[PDB]
Amino acid sequence: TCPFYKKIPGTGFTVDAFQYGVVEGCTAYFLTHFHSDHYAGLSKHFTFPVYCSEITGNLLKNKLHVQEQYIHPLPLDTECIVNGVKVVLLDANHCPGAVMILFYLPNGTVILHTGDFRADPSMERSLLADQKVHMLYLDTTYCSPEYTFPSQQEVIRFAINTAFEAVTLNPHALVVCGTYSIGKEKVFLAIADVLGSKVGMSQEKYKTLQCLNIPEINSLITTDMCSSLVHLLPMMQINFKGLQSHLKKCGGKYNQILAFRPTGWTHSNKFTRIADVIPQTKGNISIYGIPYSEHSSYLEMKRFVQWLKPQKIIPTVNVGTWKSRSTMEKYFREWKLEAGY
Ligand code: NI
């Protein structure tokens, strides 16, 4: 049945709750972002109001064929009224179109639902600074101190420098990047820009990117694989067998592959700096796993919460085991005692 952490008290609202059939009492279904664990259940047969960003609404119409009459896009950073309740959508610094949601309850309570997010100090100067938040529905994906990772900027610098060196040494090397959802576009777009190529991809993936309001996108992507030396493939194909196969398909235009797998966290992070990352190599194929995250590190999460000072925290991630829930609750108390709230 729908879990409590997907319901907003004192309203008829749910968040990212599309796989439970008709949730009894629900007058408006909010969707924070277009990732499958969150939209699971939507289709052209859905006949309740969906509230989301413009970009998530483009994807709902074009990719899942949700009928337009049920899509309610809201602009960001703008006080809106939904079924008599003031709400605001904020940038979540996750994937394109991803938002957090501020609810202003008729009784005076204010609730923030982070959706999936990567906390940033820039959030401390949004409309969040303007009033107190009583309850926080928190993306706790990496809520444990082992989860450190570098800035997105440091990761993209490593990727750009590695790709540029490789192709300048061997003008017959092909660069391949994995994907299985929206998000992490900067990885392949940054590499294509430094090499003076467009990124080549499948028609399905091309259609998905054309829904994202990215500036000058017609200039950066293409479905003509022959004219491109950065190819995007399913993440499943980023292994030695899949890459050898793809190389055969290119008809001897290329004699080497340099491939990137943008993972979240991997336990090479506890020890290894970004400067010291190495690939796995077999023959003329090298694969780099790079720690490009769209979720908060532990420290980023902690800073956000200690700045916000909520009265109650409700985790939305890693809630399925008693040891995980108990561990998170211990961190929340440490943070509260250290900061004084
Ligand atoms: Ni997500």
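Chain A is numbered as in Swiss-Prot; the shown residues are, in order, 700-1040.
Determination method: X-ray crystallography, 1.4 Å.
Each Cβ is built from the backbone N, Cα and C atoms, and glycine gets one as well.
Annotated features in Swiss-Prot:
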- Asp838 to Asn: Impaired nuclear focus formation, reduced interaction with PIAS and increased sensitivity to cisplatin (MUTAGEN)
- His994 to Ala: Impaired nuclear focus formation, reduced interaction with PIAS and increased sensitivity to cisplatin (MUTAGEN)
Sorry to bug you, but what's the C-alpha spacing from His994 (mutagenesis position) to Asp838 (mutagenesis position), rounded to the closest Å?
8
Are there any residues at least 6 positions away along the chain from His994 (mutagenesis position) with a Cβ closer than 8 Å to its Cβ? List them or say none.
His793, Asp815, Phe816, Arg817, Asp838, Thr840, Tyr841, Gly963
